[PDB]
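Everything on this sheet refers to the single structure shown next.
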Amino acid sequence: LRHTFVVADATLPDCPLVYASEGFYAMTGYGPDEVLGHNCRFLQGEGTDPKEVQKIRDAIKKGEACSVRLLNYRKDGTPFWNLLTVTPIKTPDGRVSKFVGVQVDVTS
Ligand SMILES: *[C@@]12=NC3=[C]C([C])=C([C])[C]=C3N([C][C]([O])[C]([O])[C]([O])[C]OP([O])([O])=O)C1=NC(=O)[N]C2=O
């Protein structure tokens, strides 16, 4: 099934995206110049459920995995439903270094 993939740097305080797959840029309409070095939340908009945004904010603080269903918006403003799974990548000393994300457009 079609999916996209990003990597966030958890050594920086606000988890900026440091790598994105070609499908991520193609699905959202943003280019690497507007994606790299930024937190993923720019994809959110009016109808994004803050209860689910909270679930990811908390899971990132606690360094746990998480899977939420988020209303996101393309660059041209049109919406799409984003099934998002965030996975923590730890160093051998237990510290979280990166977060990785699989995003599926589940608008069907
Ligand atoms: C975004 N994908 C995504 C991928 C990774 C690896 C991580 C760590 C986060 C996301 N987010 C969410 C965003 O970065 C942030 O974690 C949340 O908005 C909650 O934090 P705040 O401080 O804003 O309450 C993703 N958010 C999206 O909307 N779409 C994704 O694809």
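Using the numbering of Swiss-Prot, the residues shown for chain A are 18-125, in order.
Structure determined by X-ray crystallography, 2.5 Å.
Cβ from N, Cα, C; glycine included.
Database features (Swiss-Prot):
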BINDING   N56, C57, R58, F59, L60, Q61, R74, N89, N99, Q120  FMN binding site
MUTAGEN   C57 to A  No effect on blue light-induced kinase activity
- request: Would you work out the biggest C-alpha to C-alpha distance among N56, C57, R58, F59, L60, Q61, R74, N89, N99, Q120, the residues that bind FMN according to the record, and give it in angstrom as a whole number?
  value: 16
- request: Provide the number of Cβ atoms within 10 Å of the Cβ of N99 (FMN binding site), excluding the reference atom itself.
  value: 24
- line: Three-class DSSP assignment, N56 (FMN binding site), comes back as coil
